[PDB]
Amino acid sequence: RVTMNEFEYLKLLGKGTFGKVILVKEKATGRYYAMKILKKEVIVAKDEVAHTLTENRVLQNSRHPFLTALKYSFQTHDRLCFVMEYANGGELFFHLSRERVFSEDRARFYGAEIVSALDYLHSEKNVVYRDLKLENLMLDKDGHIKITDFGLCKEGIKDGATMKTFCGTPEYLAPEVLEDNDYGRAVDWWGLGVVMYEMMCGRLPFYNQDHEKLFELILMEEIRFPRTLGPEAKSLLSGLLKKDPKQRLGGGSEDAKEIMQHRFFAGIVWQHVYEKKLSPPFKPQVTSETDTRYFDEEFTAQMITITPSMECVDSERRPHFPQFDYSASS
Ligand SMILES: CC(C)NC[C@@H](C(=O)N1CCN(c2ncnc3c2[C@H](C)C[C@H]3O)CC1)c1ccc(Cl)cc1
């Protein structure tokens, strides 16, 4: 039976719109985790309840080498706590920022891992991820991808079933989402297109600081590439960033298999991707189990405290949530 008292709170790893993530040590075991901490009050007030419960569900129901693994979820009278594996390599942005562009080989390696994870979610879990953006990609201590943040997932989506919720970050929205006339699972391949584009090209495929103008570009503007980009990369990215999901790579009944067989991935053995038999091109150079070199000092410098008999309280501002009683089976 796990509570807040079972952990030592070490360093702030980041803050998002709805809460914060702390590097913790489980005292009993000496193991290190990233604890995501949400205020019930804030979740309720910002209408983030449904997303939070979706994230909780999808984490409990999924086991994949490239999806962040949940160890515990539990709740206090005022908090919801996700204890997850600590992705020691930080956010991919940290790296991509600094290096400007990844090589095609390194993007290919990350792209394959992301395809592997999305194929599992689509094929095995009937889940559409919907939130594929650079910010949701981290690296584990070995340099393998971890997709994080499952709040915008859609469950129970089998084959060609459609969704209609308008959601996702403005720069990353697929044309059919902006059309707002229903969309399907190929929205994830649009997202793979955008992140692989950022990795290889060093910038978003489409950008304007005005959203109306950004949305016009996403919908209408043909993709362009820096002229150093190799032909196969350009072919992959053009196929992923087709405006019409029916013409998009991965947009047909074969889903991920169409992307897996693209010649950009020639020579990749997909079972070996899954088994982590491809050596990462970058290994995080962390020197301890608590090294936070791949996290922003803006966050890690900050002080941590217990806030910034109530076991059964179930109020409107602070509900007693279902399924926050989770400890992964050993
Ligand atoms: C660019 C910035 C806005 N990014 C915000 C982002 C962030 O700073 N992050 C860094 C810390 N952070 C993580 N840090 C380490 N390991 C892990 C995570 C995930 C919880 C999954 C787990 O393997 C989460 C991502 C974030 C996301 C959600 C919350 Cl609640 C708090 C922070």
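Numbers in chain A track Swiss-Prot; the residues on display, in order, are 144-451, 457-478.
The deposited model was determined using X-ray crystallography, 2.0 Å.
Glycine residues also receive a Cβ, built from the backbone N, Cα and C atoms like all the rest.
Here is what Swiss-Prot records for this protein:
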- 150-408: domain 'Protein kinase' (DOMAIN)
- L156, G157, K158, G159, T160, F161, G162, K163, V164, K179: ATP binding site (BINDING)
- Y176 to F: Significant loss of interaction with TNK2. Loss of membrane localization. Significant reduction in phosphorylation on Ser-473 (MUTAGEN)
- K179 to M: Abolished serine/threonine-protein kinase activity (MUTAGEN)
- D274: active site, proton acceptor (ACT_SITE)
- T305 to Y: Abolishes phosphorylation at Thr-308 (MUTAGEN)
- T305 to A: Reduces O-GlcNAc levels; Reduces O-GlcNAc levels even more; when associated with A-312 (MUTAGEN)
- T308 to D: 5-fold activation and 18-fold activation; when associated with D-473 (MUTAGEN)
- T312 to Y: Abolishes phosphorylation at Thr-308 (MUTAGEN)
- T312 to A: Reduces O-GlcNAc levels; Reduces O-GlcNAc levels even more; when associated with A-305 (MUTAGEN)
- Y474 to F: 55% inhibition of activation (MUTAGEN)
Recorded positions near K158 (ATP binding site), in sequence order, restricted to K179, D274, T305, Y474 and a 10 Å Cα cut-off:
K179
Reduced DSSP assignment, the residue listed as 'active site, proton acceptor':
coil
Excluding near sequence neighbours, so keeping only residues 6 or more apart in the same chain, what lies with its CB under 8 A of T308 (mutagenesis position)?
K297
Near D274 (active site, proton acceptor), which residues of its own chain have a C-beta under 8 A away, given they sit six or more steps off in sequence?
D292, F293, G294, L295, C296, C310, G311, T312, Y315, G334
Densest Cβ neighbourhood among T305, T312 (mutagenesis positions), 10 Å radius:
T312
Using a 10 Å radius around its CB, how many other CB atoms surround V164 (ATP binding site)?
21
Quick check for the class: what is the C-alpha distance, in angstrom and rounded, between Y176 (mutagenesis position) and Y474 (mutagenesis position)?
15
Rounded to the nearest whole Å, what distance do the 5 unmodelled residues have to cover between the Cα atoms of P451 and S457?
21
Look at each of the mutagenesis positions, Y176, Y474, and point out the one with the fewest other Cβ atoms around it within 10 Å.
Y474
Compute the centroid of the Cβ atoms of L156, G157, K158, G159, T160, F161, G162, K163, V164, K179, then list the same-chain residues not in that set whose Cβ lies within 8 Å of it, in sequence order, for the ATP site.
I180
Taking ligand 1 as the reference, state which of the recorded positions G162, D274, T305, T308, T312, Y474 have a Cβ closer than 6 Å to one of its atoms.
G162
